[PDB]
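Colleague: Just dropping this structure here.
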Amino acid sequence: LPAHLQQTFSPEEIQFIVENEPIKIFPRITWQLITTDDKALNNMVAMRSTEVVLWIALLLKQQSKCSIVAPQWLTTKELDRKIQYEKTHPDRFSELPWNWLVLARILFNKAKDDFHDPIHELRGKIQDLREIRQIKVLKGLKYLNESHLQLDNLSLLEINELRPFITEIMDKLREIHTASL
Amino acid sequence: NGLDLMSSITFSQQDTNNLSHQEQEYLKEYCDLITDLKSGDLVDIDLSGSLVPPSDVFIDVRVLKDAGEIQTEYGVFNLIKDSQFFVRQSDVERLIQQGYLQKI
Amino acid sequence: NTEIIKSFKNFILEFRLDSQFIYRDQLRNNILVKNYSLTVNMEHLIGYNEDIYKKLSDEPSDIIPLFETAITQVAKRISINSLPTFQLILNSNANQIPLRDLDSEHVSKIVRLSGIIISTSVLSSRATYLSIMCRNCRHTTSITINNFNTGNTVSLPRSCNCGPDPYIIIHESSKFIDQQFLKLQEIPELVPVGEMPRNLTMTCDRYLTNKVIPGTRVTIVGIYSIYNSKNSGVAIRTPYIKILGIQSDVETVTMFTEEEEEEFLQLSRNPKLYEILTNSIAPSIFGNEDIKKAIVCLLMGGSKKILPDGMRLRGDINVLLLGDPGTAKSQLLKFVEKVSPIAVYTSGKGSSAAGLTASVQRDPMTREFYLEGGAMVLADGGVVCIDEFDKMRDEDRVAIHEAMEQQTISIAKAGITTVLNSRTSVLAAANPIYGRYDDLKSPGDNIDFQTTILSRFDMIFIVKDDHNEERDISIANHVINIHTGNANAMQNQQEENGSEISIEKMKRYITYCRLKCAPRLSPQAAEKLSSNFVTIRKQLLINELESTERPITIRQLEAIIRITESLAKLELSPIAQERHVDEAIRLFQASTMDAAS
Amino acid sequence: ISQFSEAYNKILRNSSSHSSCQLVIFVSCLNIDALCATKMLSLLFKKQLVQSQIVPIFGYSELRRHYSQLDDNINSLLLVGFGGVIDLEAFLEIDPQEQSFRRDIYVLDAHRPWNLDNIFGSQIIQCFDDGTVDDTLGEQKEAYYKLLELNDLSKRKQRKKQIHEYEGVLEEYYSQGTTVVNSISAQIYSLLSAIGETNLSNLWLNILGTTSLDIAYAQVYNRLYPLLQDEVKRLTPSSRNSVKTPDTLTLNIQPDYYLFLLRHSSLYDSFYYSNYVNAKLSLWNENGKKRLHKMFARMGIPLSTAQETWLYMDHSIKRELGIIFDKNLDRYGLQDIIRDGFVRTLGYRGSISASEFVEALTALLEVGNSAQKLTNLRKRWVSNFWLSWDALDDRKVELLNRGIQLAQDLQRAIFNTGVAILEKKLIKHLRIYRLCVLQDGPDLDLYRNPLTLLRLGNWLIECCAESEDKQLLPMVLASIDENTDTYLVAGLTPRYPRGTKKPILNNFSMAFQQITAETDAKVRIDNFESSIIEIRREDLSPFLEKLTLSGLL
Amino acid sequence: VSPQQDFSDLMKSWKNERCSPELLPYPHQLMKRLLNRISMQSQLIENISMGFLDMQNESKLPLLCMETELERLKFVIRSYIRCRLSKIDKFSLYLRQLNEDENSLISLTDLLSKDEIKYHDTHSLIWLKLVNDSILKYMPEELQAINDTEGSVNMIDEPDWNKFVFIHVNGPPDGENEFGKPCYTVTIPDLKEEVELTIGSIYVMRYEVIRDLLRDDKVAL
Ligand SMILES: Nc1ncnc2c1ncn2[C@@H]1O[C@H](COP(=O)(O)OP(=O)(O)OP(=O)(O)O)[C@@H](O)[C@H]1O
């Protein structure tokens, strides 16, 4: 019996989920491990790009034996066209890595060192897009009615925290109207 | 429960008499019921603990006036008051439930 | 000048103290609030830029507008009408300054200061924006007061023939704000010398207003300056000071943080939760725990029963400290005032200049009339400390007879007859006549003559100081320990460490509690008590069978009833306990003993 | 007597295990110089993810209460601060166990002389002598190789004289002032630098660790600035700002002062509670008091401005401050204040002097928290210990401010109680040495911490003698509150006014051993620190007479 | 049969699990072999690590790495099991009422793991053992029944399929339900018309109308 949350996913859970996503890195390394579902790999070439699951990358990076690739989608200069595209589209939320919130929080824990001036940089940049995305949630949130929601593009993290909000809502709405029938 | 080696509901649920005997009967019978599921796993579970997802993997815990060492399982960590360790999430999960562990 | 804006905007954005930046958070935090406000940490500000702080400190008044007009900028970014300018409050705790010293040097200098306010003016408007038109040219214009130090700073421009200044006010289109006009006084403790304490008018605007109760101990910041006014010289201007920001010691304010409830819940769980407070009230004090205990029951506030009809139970009771000097009761109430969030210490006469009667006084200008205030009003809904109650002039002493029960004062003075509400809980410390022998006398023949004064009182205490050797030497040495090396004072740390109340938190605890629970007695407690006093009512009359003169009322029992919720309120329980009641009986029994003598 | 790396490499084969490991660092004990070296090492294994115990040992014999308590699977071991004098083969015994022994012990001590049994008889050791004083120190070679294995009556009598010759020689060594060589973290950092790792934190830690004993001379440390100064040269995060940056935001060299709580206090009291300022200016008295104010009259400083926070000092008051110092302080002999010692810069959270950074950590030691009570209280010091270890953490700075403030609370009573003592003239001049005792005072519990009177005594010894002619001398001190005349007695040594020509070491510590080898009634070596001893007032009086004579120095 | 997809669908329904308002069939067909597969390597890795001590008179990276993937994946399944434990407690009356009813599909060992079904009756058993000895004594004749009155009600609940839920449409393309313009599907609510749907967009709606598609696995949640 979970008690809490328990219906919504924990942010610690969803990040625990996003850990499962594969990404390329630059190992210092040159048994097996067989593991289970990895399928990878032959002992990896030092200073070479290879796609691997996220949390394992945290491992060798935790020993600093590996160098994680920066997301191509993660370019602050590149990200402005999104906020550019976002600032000109009051409706659409544009495009998302879909895990990216936890990433940046996690990316800057350790892997921060790999990027060029991530410091004092995207954190603000990402933050602006974070709320401008978030603000557009509530602005469209006034439209909220049963039985349909066009949620479109949103980061699941905020989607998770918003879960208790609307899920508790429309059920009232759907109930009250349908009950009214 | 609570968790090793709980090793028993004894001292746990201090209410005891304060809670109605019919229920303490039920619950004490109920916890034995979930122990039946423990026969099912065979996982191993260990669902009574392991509430938090793993990380990462090692952590530093300090004893809280707890000795010890009761650490017979695996190996003895030699419980000493005012002593922080460096250990993996796995074994910590049991002692943290037993209050012998403090810091993360 | 310009573009210094973005630098704050940078600290508005560029700034992140790891792991999370603040003011940029605070803004959106205030956004949905529609708070239209920001509280700045100035001591934090220097941490960002060292230059702009003193660069701000040079002429802070001029860079005031450089903020809220800037804060809207990204706020407007985050808003994406109409959007009124936010109200910033910057603050610092670092170097506190005495009211005793204000140097003209400090003009246009921001200064954090502690203070004790005399009072504050009723709120009045200031128009942040206005539209104005030529009474002649039909020319359309608009003006704002974007910020100000009252000057008057601005007037109607005379350039529309047409003139002079044909442009005129339009209020409807104009937009407005408020000001409190606080009058603050220095802390009494220091350093008035023989001289009377200076008093100062502090300027509170918009959100600044209504934020502080009159008479409260407060810490405030703002700018020293001078306004010529007119209503001095040659060409001398009167002193005034801006308030920004005011971060006042909490409360010094019904709301509070959530985790506070929990730590109190930790206290509410304690079996000794009441008994520890028995020690907390008297760290320096030794013995008289019964009277010591009798303190707390009144501290939580009395029974308020408003259910129809309009008849309502009062609070909080009455108590008498009467006993030979060396009672330390006046010293006691001095602790009492410190313990009450709102209380008035009165040894009079009145205290200090305060009318023991809330009284009427005329407005100097424009004649008219107003309530001049009274101690009952000053402390209303709270503690009342009284000394020399026997030395009190009996005429306004009469008003006391009313103040305690009906708890509403009314005076016909001039044209204003209105009936004020007084919810205060009074306690009488007045010394008994002729020392010990009055106990050899009737219990009465002390207060005035009649005990009708006592009638309105509830728990009246007669201190018996007996010369017992061991009893004295206990507290006797206890006295020396109170002194250097303050051995007793160091004992409280371990009492603070392990259990014992800090008593300032306790005040917050009580204030928490006082507003929290509304305990209603269990039905069997009353019948336990109904069976009780009926004996006491019957028994003391058995003492009255000798025609012995001393006393009893049904109001005597009702007072006891308020003791029921008293400690029970400390328990926080929704209903009074059966067991809980009993201590009130034996405790009031100790009070009845005073009648027994 | 071995290179650190291979010794560290030696643990590597002994390191990784499941269940791990097994080795246990010993935190021993009170002195912070071990603390930095632990975390750097603590971080070292973090890099390798090496599990192990962390024990904040306090009692000198407490390790015996522990080593004799929990040792099971430990295949390897490292200790700190101890063994440089007394042997654990005697202390533990040991008992050679299985050549290719099952367990080995790294022994950390910066104090000399090393024990005779340390280097030779390599067992758990791994003698820690490397690389400081090898030396030689060729004297220990005759203490064994000559000693071992040791008409015929002539050759027999000829050997014994040679034996007594070496015994007579060996008798001097190991009987001598126990003194620290250098901050252990430095050599550990050398090993840290040996593996190639240099962390601005880690160097800061050396900067931190180096600072630990800085209150007592250097002495090598004076040349150890540059060793660190080279490092600040070895590391330049960027050529220029790059403002702030909001993160790193890193340390830089500054004109540091013996002035206390510089950034963290009003400059006025900053002189007032500064110990170096104390006796030089005779701060306790009213006479020299105004003279400092006279310096502000020289400095052109408003008295209230001295009352002002260092945060808000005018940029003029800032930039001209040292120049004001340049034009003033030298007149009073205050010219040796300014130090180029390094300062961490947290920007938004502010820059801090490691010296100042240290003192806050020092406040953690005594506060921020029958015979069982002392173990209970010593445990509280250990209980209070980790909270101080918590203060080692970087992100947690807010908690530091308590000690940051509490340190200010310390000297307030520190500067308070001592001067009170000054009025009574309680010093016993004697002949051989200056002597003092505290029979009474408020809050001796706070004085129970050795560092309390230690910072106090140092605040005293330099106060009582600047000099203050003639002949700077070791000080006597004792104090008592409860626990039946415990009377903690800590050793004290004279301070030169910036002119330590000689090591001069320690004497009484040997002399304290003279009485502990004597009737030794109620005297207690229970202190890990040789300079500090527990004594009953009842037996200390004769202990004093026994202390007065025989004087070893 | 691929272990990734073996794990993929595991988190699939598991993510759907805590997301899910009510219970779905027990996945013994896969979870068992994994429940066995966990038993294989875990024992294997345990011994090969023991064979590592033999090299002692280097790479532990993959060592605890194996242990890493072990307990982490071992964690999720408890959330899966423990959660199902909860839902059943809430439906137990209906779960019997669904069991008591001929139609349609009983829990069996299909919808419910044998441990689950055992826990079903066992918990439900002593629970009534818990109510009977406590409140029912003191058991009025009509009140003697624990079940539909009808009303209110009880349980009955909670077969509420009507509730809205978070989802993201995704399903394998032929390159079926796609009528355009962009993509599939209907929709066609009881109280509303077609919306409709897109794999490119998350649309929250009635858990009942969507049951078919989560059954199709043509929508993420
Ligand atoms: N219970 C007590 N605890 C602490 N101090 C006491 C107590 N009783 C007497 N004293 C000491 O006796 C002195 C009494 O002085 P104080 O002025 O308080 O008398 P008082 O009772 O307030 O005077 P009055 O009777 O006129 O109101 C104080 O110095 C106080 O310390």
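Chain E residue numbers are taken from Swiss-Prot; in order, the displayed residues are 54-110, 121-238, 248-293.
The way this entry was determined, per its header, is electron microscopy, 6.1 Å.
Each residue, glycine too, has its Cβ placed from N, Cα and C.
Here's the feature list from Swiss-Prot:
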MUTAGEN   E:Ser66 to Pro  In sld5-8; temperature-sensitive mutant; in association with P-21. Defective in DNA replication
MUTAGEN   E:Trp67 to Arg  In sld5-12; temperature-sensitive mutant. Defective in DNA replication
MUTAGEN   E:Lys150 to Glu  In sld5-2; temperature-sensitive mutant. Defective in DNA replication
MUTAGEN   E:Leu293 to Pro  In sld5-13; temperature-sensitive mutant. Defective in DNA replication
Colleague: Can you grab the distance from E:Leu293 (mutagenesis position) over to E:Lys150 (mutagenesis position)? Cα atoms, rounded to a whole Å.
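Modeller: The separation of the Cα atoms works out to 19 Å.
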Colleague: Cα-Cα separation of E:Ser66 (mutagenesis position) and E:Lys150 (mutagenesis position), in Å?
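Modeller: Between the alpha carbons of E:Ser66 (mutagenesis position) and E:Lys150 (mutagenesis position) there are 15 Å.
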Colleague: Taking just the CA atoms, what is the gap between E:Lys150 (mutagenesis position) and E:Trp67 (mutagenesis position) in Å?
Modeller: 14
Colleague: Where does E:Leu293 (mutagenesis position) sit in DSSP terms: helix, strand, or coil?
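Modeller: Looking at the DSSP assignment, E:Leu293 (mutagenesis position) belongs to neither helix nor strand, so coil.
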Colleague: Count the Cβ atoms, other than its own, that fall within 10 Å of the Cβ of E:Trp67 (mutagenesis position), considering every protein chain shown.
Modeller: 19
Colleague: Count the Cβ atoms, other than its own, that fall within 10 Å of the Cβ of E:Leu293 (mutagenesis position), considering every protein chain shown.
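Modeller: Neighbour count, Cβ to Cβ under the 10 Å cut-off: 20.
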Colleague: So how many other Cβ atoms are close to E:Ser66 (mutagenesis position), meaning within 10 Å of its Cβ?
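Modeller: A 10 Å sphere around the Cβ of E:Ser66 (mutagenesis position) contains 19 other Cβ atoms.
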